[PDB]
Amino acid sequence: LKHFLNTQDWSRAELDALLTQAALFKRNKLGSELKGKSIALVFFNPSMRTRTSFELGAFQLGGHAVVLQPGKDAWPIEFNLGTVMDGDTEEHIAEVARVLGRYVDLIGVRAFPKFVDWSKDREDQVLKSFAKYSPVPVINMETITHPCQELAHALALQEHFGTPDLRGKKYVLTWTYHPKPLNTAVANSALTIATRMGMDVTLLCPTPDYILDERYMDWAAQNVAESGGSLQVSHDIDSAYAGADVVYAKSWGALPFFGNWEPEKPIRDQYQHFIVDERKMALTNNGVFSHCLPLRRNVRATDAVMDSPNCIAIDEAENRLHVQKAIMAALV
Amino acid sequence: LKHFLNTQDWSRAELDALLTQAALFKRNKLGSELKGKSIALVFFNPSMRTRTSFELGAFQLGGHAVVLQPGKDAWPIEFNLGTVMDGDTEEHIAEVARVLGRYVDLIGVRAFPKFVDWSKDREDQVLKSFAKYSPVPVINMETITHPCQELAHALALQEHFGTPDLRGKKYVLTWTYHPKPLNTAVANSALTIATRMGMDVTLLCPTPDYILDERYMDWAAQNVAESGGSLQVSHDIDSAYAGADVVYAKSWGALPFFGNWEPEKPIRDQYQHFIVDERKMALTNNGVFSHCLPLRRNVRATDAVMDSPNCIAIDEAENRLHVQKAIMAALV
Amino acid sequence: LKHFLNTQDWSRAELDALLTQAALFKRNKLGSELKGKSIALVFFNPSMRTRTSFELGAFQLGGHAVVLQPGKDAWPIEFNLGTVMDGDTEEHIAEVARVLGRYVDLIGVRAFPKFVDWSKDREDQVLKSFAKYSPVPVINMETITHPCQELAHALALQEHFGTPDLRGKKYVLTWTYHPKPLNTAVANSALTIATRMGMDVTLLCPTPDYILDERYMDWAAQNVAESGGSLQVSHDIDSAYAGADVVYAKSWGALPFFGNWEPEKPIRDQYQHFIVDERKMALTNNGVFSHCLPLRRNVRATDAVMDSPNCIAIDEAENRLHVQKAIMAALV
Ligand SMILES: CC(=O)N[C@@H](CCCNC(=O)CP(=O)(O)O)C(=O)O
Ligand SMILES: CC(=O)N[C@@H](CCCNC(=O)CP(=O)(O)O)C(=O)O
Ligand SMILES: CC(=O)N[C@@H](CCCNC(=O)CP(=O)(O)O)C(=O)O
């Protein structure tokens, strides 16, 4: 049984086929690939684009999406095995995934880490549990990685540059400020897809403490050897932006401080100048800027940058709809 | 780009066409005006009729409605420009409206005032923000006015009286009691549509403090000159009901007390006798009674009045479905 | 007007026809029995299977389900008549049921008791109110009984045993442990359907205090006389399980303690050995085990029992989808 948990799990040819099918769906949105079929969108966290894009995608392909929010409308779920369920959880993922598998043809799942034990979070327990117990294909709607975002992002870049081949492009994945620590998922995914596409990647962050988990630094290195790009880490803004073709921002809490954010607060606070602004973008090679959204204006990026014609965030968000339809069509 | 934010923005001919298309849809509910199309119903406040009627309306016309509740499932939204988004809001309406515009063909929005600063509330910021940034038509699902309710109400009256022409009808918009201050939206809308239809309107309220915002008193005066009706303010129940053909109730907090309800409480409390009862209705010319709902029984109106054959509240509620389908069909 | 509030309200022939139509729908899931029609699923409590199965069922038959949660998205509802609605409720069920009846073709309702006054809860006020005021058929999605679960359960048993006739089967309805008191609905329903099918039923519970309401003990006795089975009460585990063909578990709070759970806690706590385990199941005649779900593992039943091939809980859950489609098709 094939799932869509991470692009890293798929061959380059399969990924290229997904991207191409996404372009096709963008030209002909209505279809019958999911006629009479359904998908359960299980949300453990908030969402606007993902929920809307998946729900509409199913509809446009003749299918139906059932939106579930455990703890809100559905029952809270337990993921640990062999435990005595006398706590807050009502049922085990084993029964939930099996039951859903008797109803729907696909299951999507969104579950951000709890930001208390990166050791536990990095295990991707929720997503892995669904993939293990479900009799139907499972789709990552974002946990510790965000593969659907990766493809939407990649398609947006290919469209912007007018070609599927992005080799030779300088790509800057930049950390950005926020008072609270956020999920590294999007950052981990960008690093993964940028290198899998063979671009020259630079991970720009305030200090070595903000470097991404080794799992993703390794996927990147492996992808660079495979695609012909390159990986690099930097803590110097100007040399990072200089001549860049793409600038992708995202805010995340330093991994080494998971479960102890009190001391890392004064650290990130001295780096709010990492905000993407005109001065920085002016240093690029007329580079494009994008963000996964939601984006806090004048925090992650200034109003001026968001409204400039070089911002393709809206295009990337639109593409979530098209690439996800390709994913659902491939798995069904 | 044409939106449906207020009936006052549309010509009389366009409104008549909407009402007529609504009557047509009431006779043939299934259609294909929205085949393959979608609408995002963004709710910032509770709703039963609006959500249900819009969702079903889209379905019956071959479309699909995506129900969103910022702060509940979707991310909280920021509407002020140039602000540093380091508060509770996650994204700006600029990105939300643009993103949604890449997914759906229409956007509906519901957002009641906060009852703290009528000066701010009366600006209709949320609705105006959507209308400004959205690339697709926007529909008011109730903010400070309730245009969809206006049409459902107008159609119900036309059906009850057996004619599209309501000139010559005595219409009583009456304030009613409630311990807490409520939105004037429905009252503002009734005053607007009753006068646009050319009826003889009387705004019955406890004191001058309960008079509606000047914006709507002005729309009314302008509508009276245009339609041939008349506007009048009264604080005397008996002379108001006498010979009335229509009695429409609604409870609202006095505008002059927005942000300071402590002192206006003892004021409204001495007027709970404004409740619509049999004694009052008996004074009318076998007049019909209606309310937008939800309605608190034996508070806004007595059980006897709600169950009498002259109560057309259920018919008006049904019409929300039909007039909204006409609105969606016209904007698409 | 015919509703589906309890199987006890339907003749045996009608129930057999429902079960048969459910089997047909299980073989051909797509149909047009609800083409262009809709159902309002009103949830006053959490749900995963019911919401998902009803929503998908409507879709597969060409219809559309509108999911409503009073107090969450829809307005809170009042069920008492003649009261002065100046409390938490916004509208009366009279208007809600009538309005919904102008929109949808069917109404489903879920509302668990409040566990404070079994005398009040046992009146099934919510369900009865909907059935009284609604102009369209009403479906019990679980209140104090769970008729949709009854049919899913019955179909699962008929499929397991390879025959529609279950007479001669030893059926054990067993109480199971949980720190908090739960609804007897599922237990009341199992007792009802097991006896209506003519099986030899044994209600196994810790003490006479855990015996089900007399209303259901009476339905059972009446059903036994009609179907040829038998009813029995027991507080001895071993003699209950011995030679049993079916074991159905469920946890519920002792009725005599509604509104005073402090003293009944130490009582149930000495009976957590009622948990369904291998030792108990080994005593049966290779009996099948099932539960309505959600199920707390290693509390209601052990991991080993849930994962054994004799557990048909997943099949029963799947059947909720099929029997409900038969119910909707029959009522429409
Ligand atoms: C603040 C916050 O927690 N943000 C998330 C955004 C995830 C990417 N964004 C999306 O997938 C779009 P939508 O479906 O609308 O959420 C994060 O940091 O991972
Ligand atoms: C108490 C309260 O806040 N009431 C609202 C009702 C609005 C009119 N009613 C509707 O649009 C119907 P539905 O979609 O079910 O809300 C108000 O006073 O403006
Ligand atoms: C713990 C709890 O309160 N449980 C409920 C389960 C009802 C049966 N179960 C269902 O109908 C399945 P779903 O639609 O997913 O809830 C009870 O005890 O009655």
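Residue numbering for chain B follows Swiss-Prot, covering 3-334 in order.
Determined via X-ray crystallography, 2.2 Å.
Placement of Cβ uses the backbone N, Cα and C atoms for every residue, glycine included.
Long-range C-beta contacts of B:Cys294 (carbamoyl phosphate binding site), restricted to its own chain and to partners at least six residues apart, with a cutoff below 8 Å, comprise B:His148, B:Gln151, B:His155, B:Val188, B:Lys252, B:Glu318. In the three-state DSSP reading, B:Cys294 (carbamoyl phosphate binding site) counts as coil. Residues annotated as carbamoyl phosphate binding site in Swiss-Prot: B:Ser49, B:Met50, B:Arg51, B:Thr52, B:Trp77, B:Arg112, B:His148, B:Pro149, B:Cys150, B:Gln151, B:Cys294, B:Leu295, B:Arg322.
For the recorded site, B:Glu144 (N(2)-acetyl-L-ornithine binding site), the DSSP three-state label reads coil. Taken from Swiss-Prot, the feature N(2)-acetyl-L-ornithine binding site covers B:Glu144, B:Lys252, B:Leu295.
Recorded in Swiss-Prot as a mutagenesis result, B:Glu92 to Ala, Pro, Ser or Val carries the remark: Generates an enzyme capable of carbamoylation of N-succinyl-L-ornithine while losing its ability to use N-acetyl-L-ornithine as substrate, thus converting it from a N-acetylornithine transcarbamylase (AOTCase) to a N-succinylornithine transcarbamylase (SOTCase). In the structure as shown, the Cβ atom of B:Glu92 (mutagenesis position) sits within 10 Å of 20 other Cβ atoms.
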Distance, B:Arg51 (carbamoyl phosphate binding site) to B:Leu295 (N(2)-acetyl-L-ornithine binding site) (CA atoms, angstrom): 8
Intermolecular Cβ proximity, binding-site residues B:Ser49, B:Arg51, B:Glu144 versus chain C, under 8 Å: B:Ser49, B:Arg51
Residues close to N(2)-acetyl-L-ornithine site centre defined by B:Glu144, B:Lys252, B:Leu295, Cβ within 8 Å: B:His148, B:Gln151, B:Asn185, B:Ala187, B:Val188, B:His293, B:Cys294, B:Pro296
Cα-to-Cα gap, B:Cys150 (carbamoyl phosphate binding site) vs B:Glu144 (N(2)-acetyl-L-ornithine binding site), nearest whole Å: 8
Among B:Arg51, B:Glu92, B:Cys150, B:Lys252, B:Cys294, B:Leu295 (the recorded positions), residues with Cβ under 8 Å to chain A, listed in sequence order: B:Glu92
Residues near B:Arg322 (carbamoyl phosphate binding site) in space but at least six apart in sequence (CB under 8 A): B:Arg51, B:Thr52, B:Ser55, B:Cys150, B:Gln151, B:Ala154
Separation of alpha carbons, B:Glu92 (mutagenesis position) and B:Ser49 (carbamoyl phosphate binding site) (Å): 24
Position of peak Cβ density within 10 Å, selected from the binding-site residues B:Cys150, B:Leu295: B:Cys150
Cα distance (Å, whole number) from B:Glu92 (mutagenesis position) to B:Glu144 (N(2)-acetyl-L-ornithine binding site): 23
Euclidean distance between Cα atoms of B:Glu92 (mutagenesis position) and B:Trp77 (carbamoyl phosphate binding site), Å: 6
